[PDB]
Amino acid sequence: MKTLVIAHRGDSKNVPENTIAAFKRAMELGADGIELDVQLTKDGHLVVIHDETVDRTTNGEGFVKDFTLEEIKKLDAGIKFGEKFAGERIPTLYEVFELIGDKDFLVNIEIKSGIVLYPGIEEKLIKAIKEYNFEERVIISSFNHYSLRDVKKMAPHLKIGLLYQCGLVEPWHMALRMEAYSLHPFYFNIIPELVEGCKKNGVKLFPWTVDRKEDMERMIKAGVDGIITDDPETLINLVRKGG
Amino acid sequence: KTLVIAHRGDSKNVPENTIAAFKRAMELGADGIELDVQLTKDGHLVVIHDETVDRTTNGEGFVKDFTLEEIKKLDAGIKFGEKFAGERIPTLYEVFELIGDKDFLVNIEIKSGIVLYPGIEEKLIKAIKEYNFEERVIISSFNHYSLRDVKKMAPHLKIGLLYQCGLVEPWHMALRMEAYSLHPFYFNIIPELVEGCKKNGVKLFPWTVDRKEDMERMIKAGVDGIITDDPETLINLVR
Ligand SMILES: [Ca+2]
Ligand SMILES: [Ca+2]
């Protein structure tokens, strides 16, 4: 079967990352899903943005956790990438679910693991996913596997993906013990031994971030379940073999 | 009983990964040093962190593209300060020669990343055997496949599993790979990790801890060693 194309922060190569515009473009291109990052505002709302600070992607400055939802919505998350995207905002998580609707589109949600701690984010994320009936279409990932352990304990039916860059040997044992749906390794880790071990144990593989054509071709040949990429258009054409 | 491991020598005060930095670490009274090994074009073991010489030296390009003769022409001290002008990128042999017979630990990290170094594991074990550093060395790497090869070729050598990933119950992985220690990013040091490692006889070497307050928390947590850019502050804190 075809490898799934997961657009990293939407079609981030051509559209401002982590915006409804970028996620919508990924859907239009024919991607199988999207990868996104969730954080909490000061008043406890789930917003979609990668960095702990709004500095890089917006016309504002300061930590995401210091902004209230109303305040963070005044920022422009599109202008830093192009004049054509002026006025594009930092989405809430609800907006992403509302954009997709009932469509069969995978949403790989990453809970952050940096210096900024997010108390109660697991409970809030679980409630939001259940409210919009996205239980089956979501994979909750994180580099903080303790957070995923809490998610699995509080909502066993939700799928968790273990993100890692570390060059782990036989990581499928850990994955099975944590009841993880998938392993999300930095693409350098994708080698025959890892693929075979995961396939023999039913553990899915979602390598990231694959942007170069040569690496995309190797990931498809390796036979991974899905590829997280900033360039869905190029990967889709390779996966579809020009069709 | 908490080991002071100087990250790239006394890198806060002296240019990183240089004989001068390692010598300063020895003089301050540190228990050991942490360093990175890479191979030159002609297959010599040299001590430098980045896969390119750009940041720490006055040269440009990948380490693997420099032969030992060409890489010795570079100044690995001037960028840190004028006082250290002339300081060179050391070979692993020079580090062993500087330490000599002193009971000083050498945490050697085999570089992973993009560049592959064929036969680096064999060259490392032979160099350690040639200078009789078998018991004074802990070989670490983010690439655990490299450490699996080291454990097979030389079981007597201690291996440390480096990771930044927030791993749950990593001592199972440690025991499976016959690892002497786990080298976690120091954010990962929590009661659950320490207790689980101590119960299973796996040691902990958190990295890199530079803030005095963080050093205090690591000592109170009960870690076996602390990898730090500032050995002086940690040594004076233990005192
Ligand atoms: Ca992410
Ligand atoms: Ca290192």
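Looking at the header, which is where the method is noted, we find X-ray crystallography, 1.9 Å.
In case you wondered, yes, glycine gets a Cβ from its N, Cα and C as well.
Listed in Swiss-Prot:
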type: ACT_SITE; residues: A:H8; note: active site, proton acceptor
type: ACT_SITE; residues: A:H50; note: active site, proton donor
type: BINDING; residues: A:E35, A:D37, A:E110; note: Ca(2+) binding site
type: DOMAIN; residues: A:3-239; note: domain 'GP-PDE'
type: MUTAGEN; residues: A:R9 to A; note: Retains 10.7% of activity
type: MUTAGEN; residues: A:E35 to A; note: Loss of activity
type: MUTAGEN; residues: A:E110 to A; note: Loss of activity
type: MUTAGEN; residues: A:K112 to A; note: Retains 4.7% of activity
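Distribution of Swiss-Prot features across the structure.
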residue	record	Cβ contacts under 8 Å, 6 or more apart
A:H8	active site, proton acceptor	A:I34, A:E35, A:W208, A:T209, A:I228, A:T229, A:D230
A:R9	mutagenesis position	A:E17, A:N18, A:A22, A:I34, A:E35, A:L36, A:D37, A:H50, A:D230
A:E110	mutagenesis position	A:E35, A:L36, A:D37, A:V38, A:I140, A:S141, A:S142, A:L163
A:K112	mutagenesis position	A:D37, A:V38, A:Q39, A:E52, A:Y118, A:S142
Among A:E35, A:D37 [recorded positions], residue with fewest other Cβ within 10 Å: A:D37
Listed recorded positions adjacent to ligand 1, that is, members of A:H8, A:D37, A:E110 whose C-beta is under 6 A away: A:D37, A:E110
Any further residue of that chain within 8 Å (Cβ to the Cβ centroid of A:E35, A:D37, A:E110) of the recorded Ca(2+) site: A:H8, A:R9, A:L36, A:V38, A:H50, A:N108, A:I109, A:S141
DSSP three-state assignment (helix, strand or coil) for A:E35 (mutagenesis position): strand
Other CB atoms within 10 A, centred on the residue listed as 'active site, proton donor': 19
